[PDB]
Amino acid sequence: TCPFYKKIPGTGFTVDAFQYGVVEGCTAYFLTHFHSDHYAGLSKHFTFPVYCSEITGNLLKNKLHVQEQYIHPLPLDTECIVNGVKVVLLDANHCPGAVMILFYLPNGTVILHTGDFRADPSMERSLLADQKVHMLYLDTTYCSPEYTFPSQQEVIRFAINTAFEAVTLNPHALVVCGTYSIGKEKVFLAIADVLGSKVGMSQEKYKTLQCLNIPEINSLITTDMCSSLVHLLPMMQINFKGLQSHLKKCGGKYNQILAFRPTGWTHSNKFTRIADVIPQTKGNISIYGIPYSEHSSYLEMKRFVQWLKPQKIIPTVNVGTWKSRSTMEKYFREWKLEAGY
Ligand code: NI
């Protein structure tokens, strides 16, 4: 059944709750972003109001074929009324179109639902600065102190420098980048920009990217693989067998592959710096795992929460085990005693 952490009390609303059939008592279904564990269940047969960003609404219409009459896109940073209740959508610094949602309950309670987010100090100057938030529905993906990772900027500088050096040393090297969802577009776009190429990809992935309102996108991507020396492939193909196979397909245009796998966290984060990352190599194929995250590190999460000072925290990730739930509740209490709220 629908878990309690997907329901907004005092309303008829749910958040990211599309796989339970008709949730009894739900008058509006909000969708924070277009990732499959969150939209799971939506299709052209859905006949309840969906509230989301413009970009998420473009993906719902073009990829899932949800009918236009049920898609209700809202502008960001704007007070809107939904079924009698004031709401605001805020940028979540996750993937394109991802939002956090502020609910102002008729009784005076204010609720923030982060969706998935990568906390940033810029959020401390949004509309959140303007009033107290009582309850926080928090993306706790990386809520443990082992999870450190570099800034997105540091990671993109590493990728751009690595690719440019390799292709300038060998003009017959191909660059390949893995993907299995929206998000992390800066990785392949920044590498293609330094190389003066468009990124080549499948018709399905091109259609997806054309929904994202990215400026000048027609100048940056293409379905013509032959004209491109940065290719995108399914993350599943980013291994030596899949890449050897891909190289055969390019008809002797290339004699070397340099590939990137933008993972979340991996245990080499506890020991190694970004300047010291090395690839896995077999023959003329090299694969780099780069720690490009679209979720909060532990320290970013802790700074946001100690700033916001909520009265109550409801985790939305890692909630399925008693050991994970107890660990998280211990950190929440530490943070509250340290900061004095
Ligand atoms: Ni997500």
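What you see of chain A is 700-1040, where the numbers are those given in Swiss-Prot.
Method reported for this entry: X-ray crystallography, 1.5 Å.
Note that Cβ sites are derived from N, Cα and C of the backbone, with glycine treated the same way.
Listed in sequence order, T813, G814, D815, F816, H994, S995, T1015, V1016 are the same-chain residues six or more apart from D838 (mutagenesis position) with CB atoms under 8 A from its CB. Under its mutagenesis entries, Swiss-Prot includes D838 to N with the note: Impaired nuclear focus formation, reduced interaction with PIAS and increased sensitivity to cisplatin.
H994 (mutagenesis position) has a Cβ environment of 22 other Cβ atoms inside 10 Å. Where Swiss-Prot documents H994 to A as a mutagenesis experiment, the accompanying text is: Impaired nuclear focus formation, reduced interaction with PIAS and increased sensitivity to cisplatin.
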